Number of protein chains: 12
Amino acid sequence: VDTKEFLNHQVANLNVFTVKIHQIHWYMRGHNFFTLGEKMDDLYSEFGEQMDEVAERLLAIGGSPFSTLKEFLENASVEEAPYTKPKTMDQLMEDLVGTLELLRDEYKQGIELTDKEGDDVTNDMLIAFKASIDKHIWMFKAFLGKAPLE
Amino acid sequence: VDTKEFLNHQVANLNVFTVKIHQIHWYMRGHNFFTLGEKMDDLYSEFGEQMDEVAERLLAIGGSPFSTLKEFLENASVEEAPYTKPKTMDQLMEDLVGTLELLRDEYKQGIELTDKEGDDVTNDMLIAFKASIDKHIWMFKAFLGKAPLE
Amino acid sequence: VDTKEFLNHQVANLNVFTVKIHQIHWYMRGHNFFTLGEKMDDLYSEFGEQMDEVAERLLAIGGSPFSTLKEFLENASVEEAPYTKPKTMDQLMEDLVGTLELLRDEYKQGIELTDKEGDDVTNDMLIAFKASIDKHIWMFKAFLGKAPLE
Amino acid sequence: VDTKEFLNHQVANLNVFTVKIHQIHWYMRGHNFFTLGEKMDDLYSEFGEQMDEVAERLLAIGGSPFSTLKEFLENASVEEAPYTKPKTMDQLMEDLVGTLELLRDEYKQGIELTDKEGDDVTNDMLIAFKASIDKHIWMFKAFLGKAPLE
Amino acid sequence: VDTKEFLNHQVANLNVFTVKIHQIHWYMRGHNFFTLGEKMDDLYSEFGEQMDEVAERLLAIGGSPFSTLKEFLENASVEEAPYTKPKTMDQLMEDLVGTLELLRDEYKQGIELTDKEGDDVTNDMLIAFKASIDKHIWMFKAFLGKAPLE
Amino acid sequence: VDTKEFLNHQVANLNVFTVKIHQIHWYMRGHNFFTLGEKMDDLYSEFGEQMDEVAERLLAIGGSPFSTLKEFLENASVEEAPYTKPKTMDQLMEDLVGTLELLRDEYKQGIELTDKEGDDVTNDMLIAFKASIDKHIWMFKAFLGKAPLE
Amino acid sequence: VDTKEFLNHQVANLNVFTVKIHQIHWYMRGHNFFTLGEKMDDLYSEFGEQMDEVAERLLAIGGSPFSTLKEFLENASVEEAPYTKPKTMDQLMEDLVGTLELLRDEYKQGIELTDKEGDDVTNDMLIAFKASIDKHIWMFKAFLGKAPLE
Amino acid sequence: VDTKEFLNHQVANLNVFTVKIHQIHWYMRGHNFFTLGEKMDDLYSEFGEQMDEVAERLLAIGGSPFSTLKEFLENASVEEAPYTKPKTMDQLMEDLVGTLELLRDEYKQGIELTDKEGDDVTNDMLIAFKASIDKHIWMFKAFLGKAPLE
Amino acid sequence: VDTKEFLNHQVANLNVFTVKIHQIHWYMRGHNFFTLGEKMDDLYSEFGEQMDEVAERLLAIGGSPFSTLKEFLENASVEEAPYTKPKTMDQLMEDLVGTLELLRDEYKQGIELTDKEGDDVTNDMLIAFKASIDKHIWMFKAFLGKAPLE
Amino acid sequence: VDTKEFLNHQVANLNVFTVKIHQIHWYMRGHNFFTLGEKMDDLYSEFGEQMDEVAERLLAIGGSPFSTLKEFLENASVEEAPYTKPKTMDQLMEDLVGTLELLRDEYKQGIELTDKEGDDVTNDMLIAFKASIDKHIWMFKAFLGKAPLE
Amino acid sequence: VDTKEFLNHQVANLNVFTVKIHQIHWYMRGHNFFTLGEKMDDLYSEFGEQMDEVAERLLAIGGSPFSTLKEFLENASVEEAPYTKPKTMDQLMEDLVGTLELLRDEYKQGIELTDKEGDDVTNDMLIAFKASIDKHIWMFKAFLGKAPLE
Amino acid sequence: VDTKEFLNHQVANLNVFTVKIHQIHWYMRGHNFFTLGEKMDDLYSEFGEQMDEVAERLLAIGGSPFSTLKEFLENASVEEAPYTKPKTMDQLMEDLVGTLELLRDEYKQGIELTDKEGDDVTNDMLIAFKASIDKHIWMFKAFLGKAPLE
């Protein structure tokens, strides 16, 4: 793709992801409601901050970020669904994990692309984000009784 | 509309508005960039917390929060548009203020509803949010040379 | 009941509830001991804070707060029992919830009585507390796997 | 006399009360000098914050706050007098308490008036102020060896 | 006796003391209202933490803490009475100092017992509270114009 | 005028100035509403503290500070006027600067006078106040597009 | 054994325990991953401070602390095994708990030895550590659904 | 004298004053025990820092500070006496005030001497300490029911 | 031409740039004085920090940083000139943005150079600084009414 | 070697280094006792943190950290030796510097290996650790009277 | 002797020591001036807390503290000498170590005295102080290159 | 030379001195690397503040500060030389002391000139700076084994 198009795509993804995290926090039940609820507050903030960093970096290389729900929905590859059928804590975490893995695999594409375009700053930004995602993956997989790449 | 429906309606509104605040921040230019930039981060957080409290209050009365972009679009009275043709710092603050006014008047309806249904907590919450909106309306109107209600 | 009596009745209830929260903390066992332990410490502080405000509000409208364990036992509707034969972490939490639901329903009576008697301050006080009690019933019921209003 | 004129009247009162808090602080003698001097500091700040929130609230409903000593003098119901004759600390705390009594009764009038006008925010602001005043009235009455309403 | 019984006996005493500290706070009147009320707040926190630590130590050695108002009244040697007739500040302080004296002396008894049973931790815990108590006795008797042990 | 008369005179001035700072905060409009609003909050509290220090120093030399709005008005050389026509942000800043220059020039008189009377503490205090005033003059003249002394 | 060799034996014990706490943190899985993860960070820090204090007290009486993995291994009574077979959260905490039990019983012997030698400072340091170990034992055992001394 | 001997003379005085502040704090009795206790801690700290500053200034200008109790006693104009007969708070507070007046009056001599000799740093340091001493004379005189100078 | 040469060149540049940030703070006039003035304080610290990190990195790889104004002047590519002719706020910020662009482009060279010599640490330090520079180029261009890559 | 075995090898090395830092601190003597003690506290904490991140990163890529003293000693290239004979400050710090140099050199191989395997995140973690190591070698060598590569 | 006289005796010792720590600070010269003057500032404060605690414990047991320089000189075994002949940093430190050693050995006597009197609180305090004294003896002897007990 | 030219001359000096403090920090070797390194940090920010205060004061009396390297070099009396051949810590500290002595002597000319011109603010600021310089001169002179004035 190009670097601008990549970052914008992640602007949309991250605004979908952030609303999903609220969905999980609002609808979760079970013995881990307090501990996992506060984990989702923290996740909400961090993913809000990555989103800002992506948008502001795109601004800084001369692009124009998506800035409506309509545009996020039209461009996100991260998926959402309304909450209807009760979902277990394990199933919410599995959804969360699925999304983190999706962002991990797309950032890895952004990392390669951005090395080929010689955009050293955006490259480095995306790698620091992947470092945090990879650590979240291990922890939530561990919560689900699984190994990180299982 | 009953109390549950009012509140969910505001959950959607606030998510549209929050994303709007980011639009104003991302795309603002001119001599006031720095000082309205900081004010927009402040508004982003304040309305983010408002949206959280509205959702948790709805949860606490037996209701089910809207929790996806598509649901927020389907139900929001707050309007958004993509940023296409440049806009002045004044033009952006006027959309901001125009959206604040919308929320003020709709919170006023929620306050009356909620008082007739005898829901004293939701009533109190809505008032304190209004006190803040009234103050922001006075301040951003002063920024544009105008009296609050004028 | 007049406002002074209603306020004094809650001084009693809250000094009983306060001791009950320590009972739960001290005796609780099972996989949720740490997170529920910290949550009991927060509830303890918070409800002793309420109690203090209740008594101070009673003092300021010219009343005389109960001020002995015996007076609290004589006047409370919140019940206690000594801990004898083990109960599980669901059983202690259901007892907790039951008591929050009693303080909510009684606070609602106090709200109405206080409105009728034109005491705006005590009214506002009580409503603010019910906001917090309502939040706690939602949260603690989500922990138990159930909806807020059961 | 409507909400705007009531708020404006309190701007004048609170500026007179504030300067009377300095007069007491400056002229006090006796064994309680240090602990009541510190009390007057806290009261000076607290009452300077009410004044600000009152003037900001009047601005937010479209009014114009009095903004000169001359204007506070033409309009205040709170009385002041030059410090010609030394007084005991008890007599100074009687004058203090008599002014808090005046402000409580006046805010009561504004509370009823602002409920009749459906100004929910100004109403709620004034109740919160009345709660703090009633607490100070209990305390300074206790300092003087009397009950709150006496 | 034995150590566990002695600790439980103090769980009951400290809960009664703590309610008595509140009693003195709520009802005191006279020139020392502010400083002494402040001090009662400090004593209230300090003795409540003393009580948790007594209860947790009891838990740590296989005990079962008293955990009701009923059980505290049945086992406490600390005496409580309802407030009816007005009391001086001095008279309230003489009650406070006499209760502090009674806990000191039961603690010395407890320190000797726990020495003989070889419970080093519980012995150390009790020596440290007697340090604080002894300090409070000197300080409050000084407030009353008296030596610490006259 | 001797040292005590001079200090008393500035107690009156500073109470007038402090109210003028509020008038400027409350009635200000235009693009610098936010940044200038915070500057008057800082000025308000700085000049309140100058006033407290002037008064306490008048006390410490055997003086008796003016302590009513009536005395402040009767003795102050600083002028006030009711807010009747809306003013420019520039015009309001010219009234601020104009008042700062008056205080600067008068303090210069107090500094010579107090040097002549050999009162070294009052001399020192007044010189530290002048330093801060001279800096406020540069900065606000700079804000107005001007050099400090033209 | 004299005091020196005892304290040195705990330098080695503590170095093995501390690496064991890391083993538990790194390999834990299941629903208590998040709550116990943070608990192991706290236990890691607390037991690393115990060891510093043990070594410094050994240095202050003229001893010479073990200072290699090799010597810690040759002298520790605490045992380690490499992680191979998967283990439950429950098995890991039982290892943790058994190991705390070992430390408690060895310190009880150091408290006797150290009293017989007349070394009052080391005795006191050892009693404080035992206090904290015993509290930890009650707590982790309660997480496991058992009483402290079972 | 000269500047070096003057500073050394005050090093001695301040060490005699600071032990007196402890004496007043240790022997004080009566209703003001708690509040005056706290002011004695603050004066001790403040007068201790003033001493270090005087001694380090003495060093900066090439002098050699008195550094023993024997030299302090041999050089100080400040008097001390052992505490034998009982003394009231007032009597304790009047020795405190008499001592500040002496330090004030000697600092005044040192100020004049330091002006003649051209030591502008020492001159300014002495003036700042007299500002605080003057303020303390005002406050403790006022605690005694007296004007600062008469 | 090698890593050491480049890093030293930037030590020279950053010391010229820093003094230019001061020239801008000291001479700026107009309505943005307060907000741009604070912005220069922050840039001043942040480029001083960068300079130290460049100096420390040169030192870490065996170099000898320039350490005199004479050396900075002879070696710098950033330009300076005495402030003589009046400059507009915009004109000063264009000079800033211009100097920022020069550093961005030079850092780009150092990034490719340090890639080819295999100095990964210096490479990564340079990438991090350019990220911050690119963002300030965006923000200041936006203050000027302009796209970042204009 | 792959990434996983490199990282595990450093888990081993970092647990040996950390214990050697303690050896240095505990056996420090001379004029440098306080300055070097402090610096060793800081280095212990830093290398402790470094270790956790190495372990956690290995966990995140599907590996299995060494987790016993036994495996650390079996796998480590960093050497240790018992303190059987007194050594100088200089010998202890030369050891420190040489161990730092080995870690730099091996991390340099890991940076090359992770680059070749396309592990962007690990590569970047390792480069930031080298930045700090290179800076500690400069500083600790400057302390010994030598240039960084001498 | 008895506990009261042993405590007074140390009130005199600590007062002599505190002044002595100041002498070391003030007259100290050479390469260790900064690294050791900071440690003298800590030792000053620390032995100031100790002296307070001794004095207040004496008061709490019915004693009457020495409270004049004269009384401290009459009663102390810690010796002081005026500074005339210059001294090595070595010499001043040796006199420091020698004085801490005296204090250690007199506290050892107080500990025994206080065990045989049954004063459990005073005993514990004296042990806590000797702990810190032992540490200081070791650290300062390490700084001089001696082992703690040669 | 007048007050303006003196102040501008010190803007030049302070910029050379601040860069000399960096030269000292960067090239220092030996046993005080860490402790003096940190003193150079404190000094760097302290004379940086002095410079800002001198420039802002010059601004506030209608002056125009030098604001380029070329101007500072042309005007300064403080000397600098490039770091070529190696220098001891003492030699570095003598260069530092010699420069502080120069500033002290020049500031004393500015103290006199500024007294003759009736500029009280600038006079007081310069005395405060001399007070700090004199303190530094004693401490660094003592480091070197010398008396302040020799």
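The numbering of chain I matches Swiss-Prot: 7-156, in order.
So how was this one determined? The header says X-ray crystallography, 2.3 Å.
Each Cβ is built from the backbone N, Cα and C atoms, and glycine gets one as well.
For I:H31 (mutagenesis position), the Cβ neighbour count at a 10 Å cut-off comes to 22, with all displayed protein chains included. According to Swiss-Prot, the mutagenesis experiment I:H31 to G carries the following note: Slight decrease in DNA protection and significant decrease in iron affinity. Retains only one third of wild-type DNA protection and loses iron binding ability; when associated with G-43.
Secondary structure at I:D58 (Fe cation 1 binding site), taken from DSSP and collapsed to helix, strand or coil, is helix. Positions annotated as Fe cation 1 binding site by Swiss-Prot: I:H31, I:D58, I:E62.
Annotation source Swiss-Prot lists Fe cation 2 binding site at I:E62, citing a curator's inference. With a 10 A radius on its CB, I:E62 (Fe cation 1 binding site) counts 18 other CB atoms from all the protein chains.
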Do you know offhand how many angstrom separate I:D58 (Fe cation 1 binding site) and I:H31 (mutagenesis position) by C-alpha?
22
In whole Å, how far does the CA atom of I:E62 (Fe cation 1 binding site) lie from that of I:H31 (mutagenesis position)?
27
For I:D58 (Fe cation 1 binding site), what is the tally of other C-beta atoms lying within 10 angstroms of its C-beta?
18
Out of I:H31, I:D58, I:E62, which recorded positions come under 8 Å of chain H, measuring Cβ to Cβ?
none
